[PDB]
4 protein chains.
Amino acid sequence: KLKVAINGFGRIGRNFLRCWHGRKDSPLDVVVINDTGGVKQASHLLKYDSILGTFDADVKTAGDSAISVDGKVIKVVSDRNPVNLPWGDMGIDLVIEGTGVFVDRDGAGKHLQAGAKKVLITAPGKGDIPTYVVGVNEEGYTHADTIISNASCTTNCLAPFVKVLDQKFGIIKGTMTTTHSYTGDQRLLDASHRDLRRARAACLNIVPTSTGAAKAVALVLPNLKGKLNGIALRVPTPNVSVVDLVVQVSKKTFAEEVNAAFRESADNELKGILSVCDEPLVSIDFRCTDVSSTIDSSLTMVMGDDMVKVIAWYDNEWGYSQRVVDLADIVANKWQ
Amino acid sequence: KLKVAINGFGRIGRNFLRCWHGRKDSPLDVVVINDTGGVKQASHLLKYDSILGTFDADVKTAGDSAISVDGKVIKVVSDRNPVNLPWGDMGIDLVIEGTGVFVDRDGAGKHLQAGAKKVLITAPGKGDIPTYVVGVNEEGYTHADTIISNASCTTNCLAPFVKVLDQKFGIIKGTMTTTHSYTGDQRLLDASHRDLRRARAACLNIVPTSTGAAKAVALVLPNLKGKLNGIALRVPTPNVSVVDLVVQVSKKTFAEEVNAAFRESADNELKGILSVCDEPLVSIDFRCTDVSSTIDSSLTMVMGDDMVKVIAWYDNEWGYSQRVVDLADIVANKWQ
Amino acid sequence: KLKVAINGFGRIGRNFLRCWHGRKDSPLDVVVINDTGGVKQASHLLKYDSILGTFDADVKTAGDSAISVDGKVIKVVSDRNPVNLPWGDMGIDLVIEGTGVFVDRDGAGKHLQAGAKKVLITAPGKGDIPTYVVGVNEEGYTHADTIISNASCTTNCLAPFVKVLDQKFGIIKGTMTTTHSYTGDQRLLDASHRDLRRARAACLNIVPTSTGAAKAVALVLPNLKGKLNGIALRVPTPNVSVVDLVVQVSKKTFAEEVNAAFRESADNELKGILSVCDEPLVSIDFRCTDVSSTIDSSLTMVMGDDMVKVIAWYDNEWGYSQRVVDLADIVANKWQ
Amino acid sequence: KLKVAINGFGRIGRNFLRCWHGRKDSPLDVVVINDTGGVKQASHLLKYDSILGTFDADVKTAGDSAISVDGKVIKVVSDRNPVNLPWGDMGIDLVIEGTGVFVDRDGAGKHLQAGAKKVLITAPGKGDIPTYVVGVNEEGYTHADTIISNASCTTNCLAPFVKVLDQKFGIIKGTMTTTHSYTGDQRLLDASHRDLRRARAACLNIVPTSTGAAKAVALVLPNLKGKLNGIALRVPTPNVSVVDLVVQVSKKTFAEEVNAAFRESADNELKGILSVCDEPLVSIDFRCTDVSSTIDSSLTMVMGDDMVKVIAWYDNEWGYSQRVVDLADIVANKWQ
Ligand SMILES: NC(=O)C1=CN([C@@H]2O[C@H](COP(=O)(O)OP(=O)(O)OC[C@H]3O[C@@H](n4cnc5c(N)ncnc54)[C@H](OP(=O)(O)O)[C@@H]3O)[C@@H](O)[C@H]2O)C=CC1
Ligand SMILES: NC(=O)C1=CN([C@@H]2O[C@H](COP(=O)(O)OP(=O)(O)OC[C@H]3O[C@@H](n4cnc5c(N)ncnc54)[C@H](OP(=O)(O)O)[C@@H]3O)[C@@H](O)[C@H]2O)C=CC1
Ligand SMILES: NC(=O)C1=CN([C@@H]2O[C@H](COP(=O)(O)OP(=O)(O)OC[C@H]3O[C@@H](n4cnc5c(N)ncnc54)[C@H](OP(=O)(O)O)[C@@H]3O)[C@@H](O)[C@H]2O)C=CC1
Ligand SMILES: NC(=O)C1=CN([C@@H]2O[C@H](COP(=O)(O)OP(=O)(O)OC[C@H]3O[C@@H](n4cnc5c(N)ncnc54)[C@H](OP(=O)(O)O)[C@@H]3O)[C@@H](O)[C@H]2O)C=CC1
C-alpha cells in the first residue's frame, strides 16, 4: 500500500484528505502531513470547513505531533523547507505537493532529497515536468517519472471536452474565458501582489487575470499546440467555476450534435470525468461534484455552422482534488 | 425647454435624475416623478445610494406631493396605472419609462393616453418599437416617433465597438458572453421567478441567463442580422459589467491593430461613447464612467489571424443612464 | 395522521418540508402545497437549494398538479386568495402559514373559511393570537386554539436560555441585539420598502432594523414582562444569525457559573432545544443545527458580578423550521 | 514642516496619505514612503482604490524610486528591516508605523536606530507605549514621548462618547460589542491563522474575535478602569463598522436625554470628533466621514432608567486615518 505524504495542508491539501477518506478500498495511505500551522490548526480546519461543511468524521488531536481521524492517526510535521522533512525516515513513496511554491524540478526535487520517492504537484509544473490530466493522457504515465504535474483546475475541466471536440469535429482555433471563483492567491482588500489586478479586493470585483490552461491543454493534447488562448475573470464566489470555450471546427455541426458527442464520452471513456447536465442550474448546485467538467447542455451554441461555444462547470477545489487522488491511485497501481 | 416626466423611480430612474442634474445647460427639465413608494421614499433613496454614494445636493421633501433638489422642486405622483397620470394636465412632452413593465406599444402608449407627447423606454422595446443606441444609429430618429427604445445596457456597450469591428474588418459571425452584475430582477434568496436560474440567491451564485443584446445589435446594425448570439452570466457584484465578444472577421488582423481601430473611433465619431483603457484595472474602477463601453486593450486577442476576442467594461446603471439623457436631449434638440 | 397543508412554499415552507421529511414516525402527513409559482418551480426549488444544498431524495413533478418526493405524491395548488383554497374539500386539519402575509386573525382566518380546521403561523401572530415557543410554554397550547403562532426565529433563540437565566439568577432588566442574516424581506439593491433601512442593498450593508423578539419573550415568559428591549442588525450573510444578550441579574455570579447553568439545562429540560458550544466556531459551522439556540460559551462575560453578556447562534431557517415541525407535532398529539 | 515618513503603505498608510492630501495648510510634509511592493504598485494602489474610489489627483511614477501626486514628488523605498531605512540620512522627524508588525518598543525602536526622531504607531502599542485618542486625552501628549500609539479604530469610536456618558451620567459598569468590517488580518478562504476564528473565510461568516478596545478606553479615560469589557463580530462588509455599548449609569435618565448630551458635546467639546445622526441610514452611508464616531440617535434605548444602549458608526479606515493626521499635527505643534 502506497505511503503518501501531504505537503501543504491548504484548500487542496484538506480537500484531498477528505476526498481520499471517502474512497472505498484505496491503494493509498496518508501517513503524514506537513502543516506549518500546527497540529491543532490542522485538526480544526480539517473538521470545520466554510465550503465543505463540517467533516462527518471523528477528528481529534493526538499527542502534539499527530492528529486522529476516525481512529487512524496521521503524524503532523512542520517545516517550510522540504530537504529537512523526514520523508526518508518514514519511507514516503509519494508526496502530494500542494503548497503552491515548489512547482519546478529543483523545488519539488527537494522532497526527493528528503528521501521521498515521488512527487505529485497539485498545480502546473515549470520547466520540463510531465503533466497529466486523467481522462486525457494519463496512459502516458510511467513509474520512471519522479516528478509529475496534475495541471490546473481549469485545464482539467477544459481538456476532457476539448479532446472530444477535436476528435469529432477537428478544432482549427479557439479562445476561452473562465469565470473563476476567487482563491487564496488573491487579496481580501486592496493589497500588494505582483499581479496588479489580483491585488484588488476579491469579494468586491470582477478581476481579469492570465490563465495557463490554454497552452496547458496543448501539453496533454499535442494536436492543439498553438490553437488556443484565453483569460480568466475571477469573481466574488468562494468555489465552483465555469469555462466558456469558443472554437472554430473543421466539420460543420449544430448544438444538439455537439451535446450528443459529449454525452457519448460521458457514458463511456470519460465516465466519471465528464458529465452533461440538462437542468437549469447555477454554480452552487455543482459543489462537491466528483467529475472534472460538467457541460451545461442548454447553453451550447453553434454560429455559422462551425463556431462552437460550450459552457462547462467545475468545482475547482473538490473536483480537482478527486483527480489528484485518481492520479495518485495510478501512481500506485502502476508502481514497479 | 422639454418638460420631462420620470415613470418609475428605480435604479435607472434615480441614476437618470442624478445624471441629468450633472449636465450643464440641459435642454431637459424634470418636472414630475411617479414613485409608487412615496415622496419621503423618493427623497431618501435619491439622497442616499449604496452604489453612487450620498447625493452631493440639498435633497428635501416639499409638501407631500413633491420633493426638493438644490432649490428647484419636482412634483411626485403615485399610480401604478399610466392612463390616470396627470401628463396631459402638466403638458408632459417626454416620459422616461423606467418601470420595466410598460415596454410594448400598448403598455407604453398609455402614457400617451394620459396626455404625454412622447415615451422613451429605458429598456428593449417589444413588437415594432424603434430602437436607438447613441453613437450607432441615433441619426435615424425622427420627431414622428411617439415611442422609442434606448435598448439594454449590454446592447449599448456592444453595439458601439461591434460597429467599428464590422466597418473595419467585416464580421462574418460571432458569439458573446456578458459577466453581468446582479440586478433587481434577480432574487436575494432562492425564490419564485419565471426564469429558474434567476430565482436563485443572486449574491451566492454565478447565474447563466438569456440576453437579447445579440439580436438587439442587429436592430441598430442591420448588417449583423443573424450573425451573433450570446448569453449572460450574472455574478455577485452590485454594478458594473463586462462583455466578452468573439468574432470571426473577413480581413486578417492582429490585437494591436484592433485596439488602434477602437482608439481612432474613441478619439473621433465615438468620443464620449467608446473609450480604450490601457491600465490593469478591475470592475470597481469603472464605476461612474460616462462612456457606454470601455475596451480593456490589454485583453484583446486574435487567434488564427481572424478570430478576434474583445473585452469591454460598462457601468450598466450610470453609463446607460447617461445614454438615456443623451437620447432625451436628441428628442429635444430635434423637436418640431 | 394530521392532514397538513403548506401555504407559501418559500424559504421556511421548503425548509419545513425537508425538516418533516427527515423525521421518523411523524404524526403529520403533508398532502398539499399552495405554491403560487407552480408545479415545476416547487419541484425545482425543493430539489435545488443555495443554502441547504441539493435535496438527497428523488424529487420530480407528477402530472400537472403535484410533485413526488421518494414516491410520496404531494398535491400542488396555486391561489393567492386563501378563501378559494380546497381545504374543506381535502379535509385539511392544519395549515402551515408561511406566506408572511396572513399573520393576523382576519388573514389567517381566511383558511378557516376555506374549510381548514386550524392554522399555524410561521411568524409572530398579529393581535390576539396565542404564540408558543417549544421548550418554553408549549404546554399551554390547547386544542381550542384555532389560530396559533410559533413566534420568530429570534424569539425562539432567545426565550430558551433567558428562561434558564431568569430561573437561576433572576433577570432584573436587559437588552439584546441580534446580528441577523438577510432575508427575503430585504432588498437586493436600493429599492422601495416601508422600512427605509431594509430598502437598502442587503449584501452591501449592515442594516439596523426593529425587532419584537424582546417583547415577544414576555408572551412565553410572563416574568420578563417589560424587562427587555432590543434591536436588529442585518448583515451580508445568507443564513444563520446570532443574539447578543446583556442582562442585569439579581444573583451575583460569574461566567463559568452561567455557562454551567446552560449546560445542565441543555442536558435536561432543554435537551434538543438549547445547546452549548465550547469550540471557537463561526456562523457557517452552525448551519442545519436542529436546536433553537447554541450558547457560545467562550464569549460569556460577567461585568461587576451582576451584568451578564451571552452570545448564542441560531440557524434562522432550518432550526426554526424544526420548531414549526415540533409545534405541529404537538397540535397532532393534543388533537381531539 | 515636520518631515514625515510612512512605513507600510497598506490600507491605513494609503488612507493616511489621501487624508493628509486633503488638508489645508498642513504642518506635515510627507517626503518618503517605505512600500515593500515597489514604486509602480504604490502609485497604482494609491490611484485606484476599491473602497475610496479613484483618487482625484494626478498620480504617477517618477523615475524608479519615487511617485508624484499633483506634482508633489514623494520618495519611495523598500525594506522590511526598519534598521536599514535612510531615516537619519533624510532627516525624518516622524515615522508613521502602519505595518502592524512593529507595534512594540523593540520593533518601533528600530526606526529610532535608523535615525528617525519619533514614531507614531497606527494601532494599540504593545507594552508601555503612551496611547492617545484625539478628543479624549491628547493634551497629555509630550514631546518627550519618542514612541506613541493612536489606539485602534474601535477605541477611537468608543472613547469619545463614553467620555460624554461618564461625565453626564456616571458609568458604573458596561459591556460593548463591535460589528466590525473584515480587514486584511482575516483570511480570504479558510487558511492558517493564530486566531482559529479569523482563519475562516471572511466574506462568508460572522466571525467573533477578541477586542482590547474596552480595556484601551481606560488608558485614555482613567475613570473607566476595570469598568468595561467587550468582544468583536467581524461581518462580510469591506469597510465601516459599528459599536454597540450597554452601560449601567449612576444617574437615572432616558433615551432623549442621553442623545441630548451627545449633541451638545458634538456641537462643542467634541466637534469634528463626535457626531449624532437622526437619519435612518445604513453602513455604506457613513463612508469617508471625518469624525471618529457617529451616534445613531434613533437606536438609543434606556431600560429600567439606568441601563443605556448606544449604537455608533465609524469608518474604521478613513475616520481613523483622519485621527492619525490630527495626532501627527499635534506632534508637529508641540515639537521642541
Ligand atoms: N483552490 C483550488 O481550487 C485550486 C488550487 N490549485 C493550486 O494548488 C496550490 C495550492 O492551492 P490552495 O490549496 O488553494 O492554497 P492554500 O493556501 O490552501 O494551500 C497552500 C498551503 O501550502 C502551505 N505552505 C506555504 N509555503 C509552504 C512552504 N514553503 N513549505 C510548506 N508548506 C507551505 C501554506 O501554508 P501558509 O498559507 O501558512 O503559508 C498552505 O497551507 C496552488 O498552486 C493553486 O494554484 C490547483 C487547482 C485548484
Ligand atoms: N439596472 C440597470 O443597470 C439597467 C436596467 N435596465 C432596465 O430598466 C428597467 C428598470 O430597471 P431598474 O431601474 O434596475 O429597476 P428598478 O426596480 O430600480 O426600477 C423600476 C421601478 O418601476 C416601479 N414600478 C413597477 N411597476 C410599476 C408600475 N406598474 N407603474 C409605475 N411604476 C412601477 C418600481 O417600483 P416597485 O419596485 O415598488 O414595484 C421601480 O420603482 C428594467 O427593464 C431593466 O431591465 C436597462 C439598463 C440597465
Ligand atoms: N426566513 C426565516 O428565517 C424565517 C421566516 N419565518 C416566517 O415565515 C414567513 C415566510 O418567511 P420567508 O420564507 O423568509 O419569506 P419569503 O419571502 O421567502 O416567502 C414567502 C412566500 O409566500 C409566497 N406567497 C406570497 N403571497 C402568497 C399568498 N397570498 N398565498 C400563498 N403564497 C404566497 C411567496 O411567493 P411570491 O414571492 O412569489 O409572492 C413566497 O413564496 C414569514 O411569516 C416569516 O416571518 C419564520 C421563521 C424564520
Ligand atoms: N484597517 C483599519 O481599519 C485600521 C488598521 N490600523 C492599524 O494599522 C496597521 C496596518 O493595518 P492595515 O493597513 O489594515 O493592514 P494591511 O495588512 O492592509 O497593511 C500592512 C502593510 O504593511 C506592509 N508591511 C509588512 N511588513 C512590512 C515591513 N516589515 N516593513 C514595511 N512594510 C511592511 C504590508 O506589505 P505586505 O502585505 O506586502 O507584507 C502591508 O502593505 C495595523 O497596526 C492596524 O492595527 C489602524 C487603524 C485602522
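Using the numbering of Swiss-Prot, the residues shown for chain B are 66-401, in order.
Placement of Cβ uses the backbone N, Cα and C atoms for every residue, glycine included.
According to Swiss-Prot, the NADP(+) binding site annotation covers B:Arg76, B:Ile77, B:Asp100, B:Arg145, B:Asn381, on the basis of experimental evidence. In sequence order, B:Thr248, B:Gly249, B:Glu382 are the residues of the chain that are 6 or more apart from B:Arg76 (NADP(+) binding site) and have a CB within less than 8 Å of its CB.
Under its mutagenesis entries, Swiss-Prot includes B:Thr101 to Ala with the note: Reduced affinity for NADP, and slight increase of the affinity for NAD. Within 10 Å of the C-beta of B:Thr101 (mutagenesis position) we count 15 further C-beta atoms, all protein chains included.
Under the heading D-glyceraldehyde 3-phosphate binding site, Swiss-Prot lists B:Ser217, B:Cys218, B:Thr219, B:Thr248, B:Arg263, B:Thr276, B:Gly277, B:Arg299. In the three-state DSSP scheme, B:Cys218 (D-glyceraldehyde 3-phosphate binding site) is classed as helix.
A sphere of 10 angstroms centred on the C-beta of B:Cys218 (D-glyceraldehyde 3-phosphate binding site) encloses 28 other C-beta atoms. Taken from Swiss-Prot, the feature active site, nucleophile covers B:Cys218.
What Swiss-Prot says about the mutagenesis result for B:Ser257 to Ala is this: Reduced affinity for NADP, and slight increase of the affinity for NAD. Neighbours of B:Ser257 (mutagenesis position), defined as other CB atoms within 10 A of its CB across all chains, total 16. Taken residue by residue with DSSP, B:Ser257 (mutagenesis position) is part of neither helix nor strand, so it is coil.
Checking the binding-site residues B:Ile77, B:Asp100, B:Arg145, B:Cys218, B:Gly277, B:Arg299 for a CB within less than 6 Å of any atom of ligand 3 leaves no residue at all.
For B:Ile77 (NADP(+) binding site), the Cβ neighbour count at a 10 Å cut-off comes to 28, with all displayed protein chains included. In this structure, none of the binding-site residues B:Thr219, B:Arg263, B:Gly277 sits close to ligand 2 with a C-beta under 6 angstroms from any of its atoms.
Put plainly, the binding-site residues B:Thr219, B:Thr248, B:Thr276, B:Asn381 were compared by Cβ crowding within 10 Å, and the winner is B:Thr219.
Compared over the binding-site residues B:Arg145, B:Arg263, B:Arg299, the count of CB atoms lying within 10 A of a residue's CB peaks at B:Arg299. Close to B:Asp100 (NADP(+) binding site) in the fold, though at least 6 residues off in sequence, lie B:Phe74, B:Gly78, B:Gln106, B:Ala107, B:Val141, B:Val142, B:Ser143, each with a CB less than 8 Å from its CB. Looking only at Cα atoms, B:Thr101 (mutagenesis position) sits nearest to B:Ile77 among the binding-site residues B:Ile77, B:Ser217, B:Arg263. Nearest to B:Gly277 (D-glyceraldehyde 3-phosphate binding site) in space, judged by Cα atoms and limited to the recorded positions B:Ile77, B:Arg145, B:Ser257, B:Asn381, is B:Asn381. Secondary structure at B:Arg76 (NADP(+) binding site), as computed by DSSP, is helix.
Counting only same-chain residues six or more apart in sequence, the Cβ atoms lying under 8 angstroms from the Cβ of B:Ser217 (D-glyceraldehyde 3-phosphate binding site) belong to B:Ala188, B:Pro189, B:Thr276, B:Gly277, B:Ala278, B:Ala281, B:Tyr385.
In terms of Cα spacing, the recorded positions B:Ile77, B:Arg145, B:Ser257 all stay beyond 10 Å of B:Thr219 (D-glyceraldehyde 3-phosphate binding site). B:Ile77 (NADP(+) binding site) and B:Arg263 (D-glyceraldehyde 3-phosphate binding site) have their C-alpha atoms 20 Å apart, to the nearest angstrom. Close to B:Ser257 (mutagenesis position), meaning Cα to Cα within 10 A, are none of the binding-site residues out of B:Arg145, B:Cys218, B:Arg299, B:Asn381.
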